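J.: Below is one structure. I have some questions about it.
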Amino acid sequence: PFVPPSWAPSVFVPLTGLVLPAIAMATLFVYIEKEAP
Amino acid sequence: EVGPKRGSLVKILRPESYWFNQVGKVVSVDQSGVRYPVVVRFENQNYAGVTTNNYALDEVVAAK
Amino acid sequence: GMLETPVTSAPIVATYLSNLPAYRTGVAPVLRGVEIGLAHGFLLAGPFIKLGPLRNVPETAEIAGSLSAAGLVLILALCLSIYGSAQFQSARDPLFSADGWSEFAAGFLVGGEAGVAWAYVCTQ
Amino acid sequence: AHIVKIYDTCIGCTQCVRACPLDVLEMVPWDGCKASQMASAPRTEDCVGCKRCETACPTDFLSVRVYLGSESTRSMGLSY
Amino acid sequence: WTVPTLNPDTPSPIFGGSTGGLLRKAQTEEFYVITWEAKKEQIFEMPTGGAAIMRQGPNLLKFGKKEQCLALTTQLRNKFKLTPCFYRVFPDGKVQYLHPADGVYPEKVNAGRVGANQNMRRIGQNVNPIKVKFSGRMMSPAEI
Amino acid sequence: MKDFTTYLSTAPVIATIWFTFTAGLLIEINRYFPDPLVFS
Amino acid sequence: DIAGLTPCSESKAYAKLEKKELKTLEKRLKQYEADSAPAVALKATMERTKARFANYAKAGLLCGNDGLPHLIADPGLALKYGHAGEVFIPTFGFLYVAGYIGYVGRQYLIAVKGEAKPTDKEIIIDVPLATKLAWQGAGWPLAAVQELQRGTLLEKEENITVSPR
Amino acid sequence: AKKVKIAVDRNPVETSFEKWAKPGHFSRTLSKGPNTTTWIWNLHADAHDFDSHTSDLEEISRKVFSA
Ligand code: CLA
Ligand code: CLA
Ligand code: CLA
Ligand code: SF4
Ligand code: SF4
């Protein structure tokens, strides 16, 4: 029941190494630059 | 008539002074009621190269 | 004032820059985005195809290189978009505004990907 | 903006005012010293924190003190 | 003594120009203007680099930050024995005058000045940092 | 001659003579008593 | 013996070490003449090598499995088994010289503090005074102790400057 | 049209060991003697900085030539 599929690394490695960092950097860059009301 | 005699040796009691617990020679004592009338000269300079400083009456005591 | 120099102040140089899409005012920001995106997108495919990890494969080299050029254009489009968000939060040219830059970034994505696709068609 | 404080051990030598490269300090009348003048810091918003004033003060310990604080275009000494 | 009014049409020294001049800050935040009278045409050193010739009579220069203006003021006073004064100019057109704030250079004591940031105690009589803790912000014992 | 002997009394000159003497004594002792490891 | 060590005179590895060093010297010797300058120098080295290994064995040192002398530092073990000359005796040899040097320097420093310009007496040494103090330092342990008992060795706490606390 | 010629001054300086016994003689600042160990380093650092000992170009040149 626990064993993940044999293709899990193919999806999660690019996802956590290329995709989430891109969204995280965009989120952080916008946040720090945001001006107070 | 106020302060130690000119040329006498006094011991400094200002904790923030470079010469705390050290002996210096009195150069002059102002009689105008200023905050720090006593002028003392030292034979060893401080970190800025100065060898003289002004002290209040209660910050200086006679040698011993 | 500033140190005058032919490079900084020359007639021939000034005219050339004034005709570039970036400096050509009077054009909608979206259209300027497409014009700029196409030029960079077309060039971006070159180095990936010739020097990529799959460069020596006969037919896969063209596809892999162009597909990586398309990816880089997508990343650049994100950079353009977030730059507008940070820079323009509150003047003569419409481009340098929150509304203008958002259109500019969208045009770059459309033009850039079209240029990458157009470059691929040239090969095959 | 930095914080600059003048303490009552000032002897009114004026060396801090001359040393300051941004005209932050000035001399004002006083009755607490022989020179009858004291240093003042009316324009600390222009202070950059060089501490040239502290280098120039003869009194021991210093009579002028600079406490580096919040940064800004002026205090960070930027021309851009 | 009254606050001088800046004259934007004042002639400027004979200077070729350099890359050490004003930047985009002058157009968005502020810049500084220094003016003085010259007895005779002479060569002086620009704080931004290079040499300039001052015209006889009024002269005017623009600098990017205050320290540059007061650096030139020191040179003019010490060597040429002149009496320059400089302003702060904002992009909106407002002009603020300073140095000399009251017309007399700060090194010389003048009546009418009000002491600022003067503590009537020694450095050694400040309170301990614990006694100024949780005061809403990082505060030194010297501030209180 | 008084000034010259004063020059020889300066710190660098004294140290050179003193260490030259000190080194020479140690070198000579090890020349006549080679390889000392234990007082014995 | 002590700590599992054995006397170097009875150590097999110690004896083998001497042969190795002499063999190395002999190998270089046979490429020269009988009484040439290089040959004489090499023979002199071999004599010192043989003397050194005899002296250490004669001194009754202890050798480990490495076949090299080891020294005993505990005073009780040293005096118990006659190893006082390794560390114990040299300990009091050094302290006498170290105290001699330090005591002589302290005497000179006190002597010039009374002069008008002490600083000029430090860069420019007063050689006649220094030689006088150099000889009188031989009795420093006696003089040092008497100062301690009379209470003039240390300054008063009230005459020493300290930082705010 | 200044002619090219040999030009010297006779006995400009006296040969004595007096100044060998007065460290720092070359500089006004160090001539007073030491008060802190910083003086010792300043003596060696500024020994050959002729241009700062005197403002006379002729005196500087003569030291360079003999050094
Ligand atoms: C975990 C992080 C990570 C991952 C997963 C990758 C993955 C990859 N890297 Mg590496 N790289 C990384 C971090 C990473 N890198 C970092 C941190 C650096 C800097 C030190 C580099 C520097 C680097 C270089 C310099 C190169 C690579 C290359 C590669 C490729 C090698 C395999 C190959 O033959 O691809 C072949 C690739 C393809 C056949 C195409 C794959 C898909 C493309 C790239 C994107 C497609 C996008 C799609 C069309 C539209 C968007 C979809 C999206 C929204 C879901 C592969 C795509 C090589 C390459 O070929 O890059 C292009 C290459 O030259 N990387
Ligand atoms: C600067 C150093 C350098 C260089 C020249 C290269 C070069 C290369 N690397 Mg390597 N690499 C480097 C450092 C470098 N690498 C480092 C430090 C690492 C460790 C992190 C790696 C890790 C790495 C990996 C993992 C891989 C490579 C690969 C490659 C190849 C393809 C790269 C690619 O797709 O670029 C794409 C190129 C561009 C998008 C453009 C490049 C810049 C252009 C040409 C500038 C042109 C400017 C122009 C002249 C200006 C004109 C102005 C005018 C109009 C006014 C290529 C041979 C890949 C391969 O397969 O190699 C065989 C691969 O898989 N590299
Ligand atoms: C640096 C600390 C230190 C240490 C760890 C040791 C350790 C040792 N010493 Mg040594 N010793 C030292 C310093 C030290 N000593 C000093 C400074 C002196 C005075 C100069 C001595 C004088 C001395 C003597 C006279 C003797 C030892 C002995 C010993 C051994 C057993 C007793 C002992 O001292 O127990 C642990 C150590 C301590 C708690 C510190 C104080 C030790 C005192 C000074 C000596 C105790 C001797 C003991 C009563 C002997 C009883 C008979 C024994 C066979 C059981 C042990 C290897 C004995 C020995 O040779 O055993 C084989 C022995 O007879 N030591
Ligand atoms: S703060 Fe120091 S330098 Fe300034 S006037 Fe007072 S004593 Fe003089
Ligand atoms: S720190 Fe610098 S700018 Fe500030 S008052 Fe002191 S000298 Fe002037």
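Numbering, chain D: per Swiss-Prot, residues 2-81 in sequence.
Just so you know, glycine gets a Cβ as well, placed from its N, Cα and C.
Sequence annotations record features per position, and here Swiss-Prot assigns [4Fe-4S] cluster 1 binding site to D:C11, D:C14, D:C17, D:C58. Residues or ranges marked as [4Fe-4S] cluster 2 binding site in Swiss-Prot: D:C21, D:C48, D:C51, D:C54. Annotation comment: Swiss-Prot describes D:2-31 as domain '4Fe-4S ferredoxin-type 1'. Here Swiss-Prot flags D:39-68 as domain '4Fe-4S ferredoxin-type 2', drawing on sequence analysis. Quoted from Swiss-Prot, the note attached to the mutagenesis of D:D9 to K or N states: No effect. For the mutagenesis of D:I12 to V, Swiss-Prot gives this note: 60-fold increase in affinity of PSI for ferredoxin; when associated with 15-KR-16. Unable to grow photoautotrophically. The structure shown keeps the original residue. Here the residue is the original one, but Swiss-Prot notes a mutagenesis experiment at this spot, D:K35 to T: Drastically decreases affinity of PSI for ferredoxin. Decreases cross-linking of ferredoxin to PSI-D and PSI-E. Annotation of the published mutagenesis D:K35 to D or E in Swiss-Prot: Drastically decreases affinity of PSI for ferredoxin, limits photoautotrophic growth at medium and greater light. Decreases cross-linking of ferredoxin to PSI-D and PSI-E; the original residue is retained in the structure shown. Quoted from Swiss-Prot for the published mutagenesis D:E46 to K or Q: No effect. Quoted from Swiss-Prot, the note on the mutagenesis of D:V49 to I is: Leads to partial destabilization of PSI; when associated with 52-TQ-53, alters the FA center. Unable to grow photoautotrophically.
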J.: By a simple count, how many Cβ atoms lie within 10 Å of the Cβ of D:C54 ([4Fe-4S] cluster 2 binding site), its own Cβ left out?
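T.: The answer is 26.
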J.: Could you tell me what the rest of the chain brings near the domain '4Fe-4S ferredoxin-type 2' (D:39-68), counting residues at least six beyond its ends with Cβ under 8 Å?
T.: 2-31, 33, 75-78
J.: Name the one residue among D:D9, D:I12, D:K35, D:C58 whose Cα is closest in three-dimensional space to that of D:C48 ([4Fe-4S] cluster 2 binding site); these are the recorded positions.
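T.: Ranked by Cα distance from D:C48 ([4Fe-4S] cluster 2 binding site), first place goes to D:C58.
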J.: Between the Cα atoms of D:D9 (mutagenesis position) and D:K35 (mutagenesis position), what distance do you get, rounded to the nearest Å?
T.: 13
J.: Fewest other C-beta atoms within 10 angstroms of its own C-beta: which of the recorded positions D:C11, D:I12, D:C14, D:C21 fits that?
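T.: The recorded positions D:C11, D:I12, D:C14, D:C21 were compared, and D:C14 has the fewest Cβ atoms within 10 Å.
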J.: Excluding D:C21, D:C48, D:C51, D:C54 themselves, which residues in that chain have a Cβ inside 8 Å of the centre of the Cβ atoms defining the [4Fe-4S] cluster 2 site?
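T.: Near the [4Fe-4S] cluster 2 site, beyond D:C21, D:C48, D:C51, D:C54, sit D:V5, D:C17, D:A20, D:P22, D:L23, D:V25, D:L26, D:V49, D:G50, D:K52, D:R53, D:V67.
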J.: Using DSSP and collapsing to three states, where does D:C17 ([4Fe-4S] cluster 1 binding site) fall: helix, strand or coil?
T.: helix
J.: So for D:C48 ([4Fe-4S] cluster 2 binding site), how many other CB atoms are inside 10 Å of its CB?
T.: 23
J.: According to DSSP, does D:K35 (mutagenesis position) sit in a helix, a strand, or coil?
T.: coil
J.: Starting from the Cβ centroid of D:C11, D:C14, D:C17, D:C58, which together make up the recorded [4Fe-4S] cluster 1 site, report each further residue of the same chain whose Cβ lies within 8 Å of that point, ordered by sequence.
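T.: Other same-chain residues with Cβ inside the cutoff are D:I12, D:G13, D:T15, D:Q16, D:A40, D:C54, D:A57, D:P59, D:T60, D:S64, D:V65.
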J.: Which has the fewest other CB atoms in a 10 Å radius around its CB: D:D9, D:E46, the listed mutagenesis positions?
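T.: Looking at the mutagenesis positions D:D9, D:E46, the Cβ with the fewest others within 10 Å is that of D:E46.
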J.: A 10 Å Cβ contact count, applied to the recorded positions D:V49, D:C51: which residue has the minimum?
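T.: Among the recorded positions D:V49, D:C51, the lowest count of other Cβ atoms within 10 Å belongs to D:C51.
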J.: Got a sec? Which of these binding-site residues, D:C17, D:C58, has the most Cβ atoms within 10 Å?
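T.: Within the set of binding-site residues, the most crowded position is D:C17.
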J.: Near D:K35 (mutagenesis position), which residues of its own chain have a C-beta under 8 A away, given they sit six or more steps off in sequence?
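T.: Non-local contacts for D:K35 (mutagenesis position): D:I12, D:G13.
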